[PDB]
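Novice: Here it is: the structure, laid out below.
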Amino acid sequence: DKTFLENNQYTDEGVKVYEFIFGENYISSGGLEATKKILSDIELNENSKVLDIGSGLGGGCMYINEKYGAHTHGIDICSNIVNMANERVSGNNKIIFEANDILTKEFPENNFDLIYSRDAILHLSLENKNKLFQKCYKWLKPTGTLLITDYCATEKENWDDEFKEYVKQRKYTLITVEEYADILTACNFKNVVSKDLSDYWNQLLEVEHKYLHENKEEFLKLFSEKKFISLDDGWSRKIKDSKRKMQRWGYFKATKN
């Protein structure tokens, strides 16, 4: 999986293109603004320990450490992205990025106050989503919280040709928001809250799309027209498909006890 991601969706240039549209230090939907919103009801402090699964360019960890002073540990399977994240943070012993496979990584039981993941678990097969959430359950402190956003979808029976091709090319495994919540419940999480945030996601996509268009000249200087068209068309399809609920954006929050 590592090689597939590093050589395709998350090549160095692919990562930089995503950062252009999502915002500095982000390769996830909504960049900084979405992060502020998603964390708005979360309480942590300087003694908290946080795990970020799919930490990307490190924006999430940077924000969490800035806002709360928490210890943050980000894991990402792509070595190249971790190397980039490490270049953007210095002199801060409370931010650590690690290139590793979360499915084989070992952490102590009852370790984290928050396990956080933004648009990263879509890369895992259904079997591995379940395995991951079982591990997360163990790794959370009894008082801990799981907080996730992820790409989701309508039932597969409803997918059209274009959407099938996108999912296949990306090698995503997209399940419904309801199926996702059921996995958390099966893993014994408590107070499972799921939100279909597709409308909000559509708003974020529109802001990003507008930004791309208004900054086209700069984009073309940094990248190429070919890459612009690919990015533009990709956002157009996500806007269309989120509007009609074919591609969805799921939010999940749960606790260990």
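The residues of chain A that appear here are 10-266 by Swiss-Prot count, in order.
Going by what the header records, the deposited coordinates were determined by X-ray crystallography, 1.5 Å.
Quick reminder: no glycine exception, Cβ is built from N, Cα and C everywhere.
Checked Swiss-Prot, it gives:
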ACT_SITE  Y19  active site
ACT_SITE  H132  active site
BINDING   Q18, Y27, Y160, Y175, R179, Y181, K247  phosphoethanolamine binding site
BINDING   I36, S37, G63, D85, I86, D110, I111, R127  S-adenosyl-L-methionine binding site
MUTAGEN   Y19 to F  Reduces activity
MUTAGEN   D61 to A  Reduces activity. No significant effects on protein folding
MUTAGEN   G63 to A  No effect on activity
MUTAGEN   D85 to A or N  Abolishes activity
MUTAGEN   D128 to Q  Reduces activity when phosphoethanolamine is used as substrate. No effect on activity when phospho-dimethylethanolamine is used as substrate
MUTAGEN   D128 to E  Reduces activity when phosphoethanolamine is used as substrate. Slightly increases activity when phospho-dimethylethanolamine is used as substrate
MUTAGEN   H132 to A, Q or N  Abolishes activity
MUTAGEN   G153 to A  No effect on activity
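Map the listed features onto the structure and describe their local environment.
Specialist: For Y19 (mutagenesis position), the number of other Cβ atoms no farther than 10 Å from its own Cβ, over all displayed protein chains, is 21.
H132 (mutagenesis position) falls within a helix when secondary structure is assigned with DSSP. For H132 (mutagenesis position), applying a Cβ distance below 8 Å and a minimum sequence separation of six or more within one chain yields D10, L14, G63, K180, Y181, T182.
Long-range Cβ contacts of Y160 (phosphoethanolamine binding site) within its own chain (separation 6+, distance under 8 Å): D128, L131, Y181, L183, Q256, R257, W258, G259. Secondary structure at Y160 (phosphoethanolamine binding site), as computed by DSSP, is strand.
Sequence-distant contacts of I36 (S-adenosyl-L-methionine binding site), defined by Cβ-Cβ distance under 8 angstroms and a gap of at least six in the same chain, are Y19, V24, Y27, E28, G65, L66, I90.
DSSP assigns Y19 (mutagenesis position) to coil, not to a helix or a strand.
The local packing around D61 (mutagenesis position), expressed as other Cβ atoms within 10 Å of its Cβ over all shown chains, amounts to 24.
Every protein chain considered, the tally of other Cβ atoms within 10 Å of the Cβ of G63 (mutagenesis position) stands at 25.
Residues near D85 (mutagenesis position) in space but far in sequence (CB under 8 A, at least 6 apart, same chain), listed by position: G63, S64, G65, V91, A94, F106, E107, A108, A129. In this structure, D85 (mutagenesis position) is part of a beta strand by DSSP.
Within 10 Å of the C-beta of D128 (mutagenesis position) we count 21 further C-beta atoms, all protein chains included.
With a cut-off of 8 Å between CB atoms and residues at least 6 apart in sequence, the same chain places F121, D122, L123, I124, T264, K265 near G153 (mutagenesis position), listed in sequence order. Classification of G153 (mutagenesis position) by DSSP places it within a strand.
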Novice: Restricting to the chain of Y175 (phosphoethanolamine binding site) and a gap of 6 or more, list residues whose Cβ falls under 8 Å of its Cβ, or answer none.
Specialist: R246
Novice: Quick check for the class: what is the C-alpha distance, in angstrom and rounded, between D61 (mutagenesis position) and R179 (phosphoethanolamine binding site)?
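Specialist: A Cα-Cα distance of 22 Å.
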Novice: Between any two of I36, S37, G63, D85, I86, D110, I111, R127, the residues recorded as binding S-adenosyl-L-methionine, what is the biggest Cα to Cα distance in Å?
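Specialist: Of all Cα pairs among the recorded S-adenosyl-L-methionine binders, the widest measures 19 Å.
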